[PDB]
Amino acid sequence: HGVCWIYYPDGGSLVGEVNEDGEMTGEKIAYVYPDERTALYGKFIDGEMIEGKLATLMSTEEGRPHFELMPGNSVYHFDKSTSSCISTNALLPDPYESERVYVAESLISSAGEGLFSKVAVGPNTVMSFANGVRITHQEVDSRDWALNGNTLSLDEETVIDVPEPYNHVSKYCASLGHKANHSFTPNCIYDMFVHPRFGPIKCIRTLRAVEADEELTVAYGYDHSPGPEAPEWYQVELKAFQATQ
Amino acid sequence: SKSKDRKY
Ligand SMILES: Nc1ncnc2c1ncn2[C@@H]1O[C@H](CSCC[C@H](N)C(=O)O)[C@@H](O)[C@H]1O
Ligand SMILES: [Co+2]
Ligand SMILES: [Co+2]
Ligand SMILES: [Co+2]
C-alpha cells in the first residue's frame, strides 16, 4: 500500500507501488525528470518504460505522486541506441529538453549551430541530453578527425556519436546535446544521466545560473598532452586561451 | 582519444 521513490544520482527518479518482488512493475509507474515536475507515467516492467505518457506531477500527498496527463497522445518507450540505430523515433523530441533549449546559429565565430537556453535557470540544472549511436573507442580513434566532430566518450568501453545525416536537426531532434559548442570558459558540463527512453547516456548540466537565450557551452576535454590530440580549431583556441592565462 | 570528455 506504500509508494517507493528510487532516485538516480542525476536527480531523475522512478516512482510507484512496487510489486511483491520489490520491482517497479505496473500500469501506474512513472519516471520523473530532474525538475520533479515533468513525468512519463504508465506501464513499466522492472523499471523499464514500456508505454510512458507525458504528465505533470501536480502534488504529492503522503509521499504519493498525483499526476495530470498532458494533452495529446505523447507516448514514449525504452529505446536504447545500438551501433547502427540512433532512435526508433528520430524526430520525436524529448519533452523536458524541448522546454529548456533550442538550436540556432552559434555566437562563436565560424562554429555553425549552437545550443541556447529557452528560459532562465539556476545552477546545476539538467538542460539537454547527449544521445547517439554506440561505437567503440577503437573505431573512433582509428579514424580521421573529419569523422569525429560529434563523438562523446561515455565510459571506457563506449563512445556516443551522431553521424551524418543525423547532425541535422531536420533528420534527428530526439535529443539536442550534440549541438552544444566548446568553450574553455564554459557555463555547462557533461554529466552521466540515466534516461528512460535513451538509457545510460550523458546530459548537459549548468554550472551556474543562465539567462534566457544564453548560449550553452561545455569543455570538450580533449587530451592536451597525449601537442593536443584534437581538431585544429580547438588547438588554435587552446593557445589563445593559454595566452590570456 | 578522438572523442570528448574521456576520463584520462
Ligand atoms: N569553440 C569552437 N570553435 C569553433 N568551432 C566549434 C567550437 N565548438 C564546436 N565547434 C564546431 O562544432 C562541431 C562539434 S558539434 C557542435 C554543434 C555544431 N556547431 C553543429 O552545428 O552541428 C565541431 O566539429 C566544430 O565544427
Ligand atoms: Co511510437
Ligand atoms: Co537542417
Ligand atoms: Co579543424
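All chain A residue numbers match Swiss-Prot; in order, they span 116-341, 346-364.
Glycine residues also receive a Cβ, built from the backbone N, Cα and C atoms like all the rest.
Annotation comment: Swiss-Prot describes A:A226, A:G227, A:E228, A:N296, A:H297, A:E356 as S-adenosyl-L-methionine binding site, evidence class experimental evidence. Cβ-based neighbour count (10 Å, all protein chains) for A:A226 (S-adenosyl-L-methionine binding site) stands at 15.
Swiss-Prot documents A:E220 to A as a published mutagenesis change and attaches the note Increases near-attack conformations. According to DSSP, A:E220 (mutagenesis position) is assigned to a strand segment. A:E220 (mutagenesis position) is surrounded by 11 other CB atoms, counting those within 10 A of its CB over all protein chains shown.
Sequence-distant contacts (6 or more apart, same chain, Cβ under 8 Å) of A:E228 (mutagenesis position) comprise A:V218, A:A219, A:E220, A:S221, A:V284, A:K294. Under mutagenesis, Swiss-Prot gives A:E228 to A with this note: Increases near-attack conformations.
Of all Cβ atoms in the shown protein chains, 25 besides its own fall within 10 Å of the Cβ of A:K294 (mutagenesis position). Under mutagenesis, Swiss-Prot gives A:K294 to A with this note: Significantly reduces the catalytic activity.
A:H297 (mutagenesis position) is surrounded by 20 other CB atoms, counting those within 10 A of its CB over all protein chains shown. Classification of A:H297 (mutagenesis position) by DSSP places it within a strand. Here the residue is the original one, while Swiss-Prot reports the published mutagenesis A:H297 to A or G with the comment Abolishes methyltransferase activity.
A strand conformation is recorded for A:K317 (mutagenesis position) in the three-state DSSP classification. Residues within less than 8 Å, Cβ to Cβ, of A:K317 (mutagenesis position) and separated from it by at least 6 positions along the same chain comprise A:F244, A:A245, A:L267, A:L269, A:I275, A:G292, A:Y305, A:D306, A:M307, A:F308. As a published mutagenesis entry, A:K317 to A appears in Swiss-Prot alongside the note: Induces a reduction in methyltransferase activity toward TAF10 but an increased methyltransferase activity for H3 and p53/TP53.
With respect to their backbone Cα atoms, A:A226 (S-adenosyl-L-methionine binding site) and A:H297 (mutagenesis position) stand 9 Å from each other.
Put simply, A:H297 (mutagenesis position) is 10 Å from A:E356 (S-adenosyl-L-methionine binding site) when counted between their Cα atoms. Flanking an unmodelled run of 4 residues, A:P341 and A:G346 have Cα atoms spaced 7 Å apart. According to its DSSP assignment, A:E356 (S-adenosyl-L-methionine binding site) is helical.
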